[PDB]
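**Q** One structure, pasted below without further comment.
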Amino acid sequence: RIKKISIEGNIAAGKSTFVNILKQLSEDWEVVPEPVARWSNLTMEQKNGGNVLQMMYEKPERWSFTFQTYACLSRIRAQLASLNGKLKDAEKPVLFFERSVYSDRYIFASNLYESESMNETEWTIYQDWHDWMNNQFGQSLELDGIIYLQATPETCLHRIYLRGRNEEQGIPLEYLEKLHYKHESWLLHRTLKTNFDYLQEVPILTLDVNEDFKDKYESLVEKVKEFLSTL
Amino acid sequence: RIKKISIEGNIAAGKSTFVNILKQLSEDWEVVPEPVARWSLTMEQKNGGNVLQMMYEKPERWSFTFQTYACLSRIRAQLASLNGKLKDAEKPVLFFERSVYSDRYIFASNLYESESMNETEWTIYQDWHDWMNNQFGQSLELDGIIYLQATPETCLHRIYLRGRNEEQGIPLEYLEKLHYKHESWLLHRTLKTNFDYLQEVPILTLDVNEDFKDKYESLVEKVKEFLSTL
Ligand SMILES: CCCc1sc(-c2ccc(OC)c(OCC(C)(C)O)c2)nc1CSc1nc(N)cc(N)n1
Ligand SMILES: CCCc1sc(-c2ccc(OC)c(OCC(C)(C)O)c2)nc1CSc1nc(N)cc(N)n1
Ligand SMILES: O=c1ccn([C@@H]2O[C@H](COP(=O)(O)OP(=O)(O)O)[C@@H](O)[C@H]2O)c(=O)[nH]1
Ligand SMILES: O=c1ccn([C@@H]2O[C@H](COP(=O)(O)OP(=O)(O)O)[C@@H](O)[C@H]2O)c(=O)[nH]1
């Protein structure tokens, strides 16, 4: 009954920008922000997240496992909070997830493994914790489609600056570049393996956000509604 | 309708010996051994083996990782046992070697108070513990608690008797912090926990300093008396 769609793409692709647009265009469309971003902006999770995000910045090799488990936990909790708690009588409800437990694992957590910020026991413990965390409480979270917002590392870095997050200025081009390749590989080229069978068959839509869209977004929105009707 | 009874106590106090003894006595009696005991070649066992050793070498690096995985591996070992064992019993009893409350209020609380987890790691751990252990409604929730009470020197002896290489380092000192906390939780029933029904969980304390492998009958008579009131 509630169709669930994941918005995916690089740091500063413009995911929050696109969802802040989309949610206003129908009373039947709602959105779940990624908790990591709310942490980059105050309850105890707000409290915990600021600290662990600031720690993760300072010493990623120490804090990656802890940050990753806590970002995923927070995301799973919140996707439930919106999902059992919003869009109650809507006629054609769609909830749009700002990223997903799949980008937590097969993009960001995996990349932290590959750049040696987690060891094989951390990675493997995380993979077990993920599998299980999502199986136990995460089942109503199966994805109906994904929208990949594809954008260059260069735009992304430029967009980081336009946001002005002082904590974020030091994030370098080559980091944006490897995530770009983790995304291109999973959602465009489709090399990336996963332990979730249905991620093979789930519909993906790819959108170029290279050009600004803040005052020019109608074609983007048409590709969405069109895509939704295939589901 | 399966009864859930946790067996609480200090390191090498006699939990695993006792639990094996109860399993032998009734066809309605089964055990859930504690995950970390078994780490002490499944995918859980490799990780478990590794993180335990990393904990023994540098606790203030690995305490958070350790506590998280220890509790997860427990929740899933317990969840599974409800889901196979004891379908065919009239008087079914599931004895757990330690509990989730054990994990958090004996061990995790101790590591943080002893500065091996910082504040963030401790509030993140507790957040997660609180969120998940409260998704399960009434499922792993205990019918009662059985506390095998020894002294630290008792526990030290038995650690030497038991003879695993890496425990041979455990200083009497640690066992002492681990004892005080079992008392505030179970005996004086001081501890304020986040789990309501647990304040209405009845407790059986057994004095277990006397070697009891040959003379457990008196202890087991009490367990029976307790299970019948329960
Ligand atoms: C964009 C703010 C979150 C951060 S901070 C960060 C980071 C920060 C500092 C770093 O070194 C100085 C760093 O280096 C990582 C690496 C060099 C690949 O080891 C990554 N990566 C990330 C992305 S990891 C991640 N995982 C999630 N599951 C969700 C999410 N939003 N982000
Ligand atoms: C018996 C094997 C588990 C270990 S290993 C360990 C440990 C090992 C070496 C240590 O010093 C280098 C150590 O120091 C702790 C301290 C002195 C308070 O920093 C603790 N504590 C423990 C007990 S923590 C724990 N948490 C659980 N959740 C369950 C359980 N059985 N034990
Ligand atoms: O068409 C656009 C798309 C994005 N942005 C800016 O680019 C940055 C990155 O976007 P956002 O924070 O939404 O990115 P996300 O990381 O959420 O994908 C922000 O400063 C946006 O205001 C913009 O000015 N015009
Ligand atoms: O009354 C007892 C109970 C235990 N043991 C021995 O002491 C060690 C520690 O016991 P156990 O493994 O049950 O302790 P736990 O860690 O489970 O509390 C084992 O080698 C037992 O054989 C003993 O000699 N007398």
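Residue numbering in chain B adheres to Swiss-Prot, whereby the residues present occupy positions 20-59, 71-260 in order.
Placement of Cβ uses the backbone N, Cα and C atoms for every residue, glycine included.
Copied straight from Swiss-Prot:
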BINDING   B:28-36, B:188-192, B:240-242  ATP binding site
BINDING   B:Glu53, B:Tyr86, B:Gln97, B:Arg128, B:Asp133, B:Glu197  substrate binding site
MUTAGEN   B:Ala100 to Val  Strongly increased catalytic efficiency towards deoxycytidine; when associated with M-104 and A-133
MUTAGEN   B:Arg104 to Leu  Strongly increased catalytic efficiency towards deoxythymidine; when associated with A-133
MUTAGEN   B:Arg104 to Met  Strongly increased catalytic efficiency towards deoxycytidine; when associated with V-100 and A-133
ACT_SITE  B:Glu127  active site, proton acceptor
MUTAGEN   B:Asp133 to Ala  Strongly increased catalytic efficiency towards deoxycytidine; when associated with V-100 and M-104. Strongly increased catalytic efficiency towards deoxythymidine; when associated with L-104
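Describe each of these features in terms of where it is and what it packs against.
**A** Within 10 Å of the C-beta of B:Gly28 (ATP binding site) we count 25 further C-beta atoms, all protein chains included.
In the three-state DSSP scheme, B:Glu53 (substrate binding site) is classed as coil.
Mapped onto three states, the DSSP output places B:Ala100 (mutagenesis position) in helix. Long-range C-beta contacts of B:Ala100 (mutagenesis position), restricted to its own chain and to partners at least six residues apart, with a cutoff below 8 Å, comprise B:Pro54, B:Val55, B:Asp133, B:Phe137.
Counting only same-chain residues at least 6 apart in sequence, those with a Cβ under 8 Å from the Cβ of B:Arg104 (mutagenesis position) are B:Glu53, B:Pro54, B:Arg128, B:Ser129, B:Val130, B:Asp133.
Under the DSSP three-state reduction, B:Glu127 (active site, proton acceptor) is assigned to strand. Long-range Cβ proximity for B:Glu127 (active site, proton acceptor), meaning a same-chain Cβ under 8 A and a gap of 6 or more residues, is found for B:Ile26, B:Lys34, B:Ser35, B:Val38, B:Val50, B:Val51, B:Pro52, B:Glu53, B:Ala56.
When Cβ atoms from all protein chains are considered, those within 10 Å of B:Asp133 (mutagenesis position) total 24, not counting its own. A helical conformation is recorded for B:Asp133 (mutagenesis position) in the three-state DSSP classification.
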**Q** Filter the candidate list B:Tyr86, B:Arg104, B:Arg188, B:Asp241 of recorded positions, keeping only entries whose CB is under 6 Å from an atom of ligand 2.
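**A** Among the recorded positions listed, those whose Cβ sits under 6 Å from ligand 2 are B:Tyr86.
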**Q** I'd like the number of other C-beta atoms within 10 A of the C-beta of B:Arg188 (ATP binding site), please.
**A** 18
**Q** Determine, from DSSP, whether B:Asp241 (ATP binding site) sits in helix, strand or coil.
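**A** It is coil.
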**Q** Among B:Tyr86, B:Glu197, B:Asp241, the binding-site residues in the record, which have a C-beta under 6 A from ligand 4?
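**A** The binding-site residues passing the 6 Å Cβ test are B:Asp241.
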**Q** Across the 11 residues that the deposited model omits, what is the distance in Å between the Cα of B:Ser59 and that of B:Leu71?
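**A** So the endpoints of the gap, B:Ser59 and B:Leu71, lie 14 Å apart at their Cα atoms.
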**Q** Tell me the Cα distance separating B:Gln97 (substrate binding site) from B:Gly28 (ATP binding site), rounded to the nearest angstrom.
**A** 17
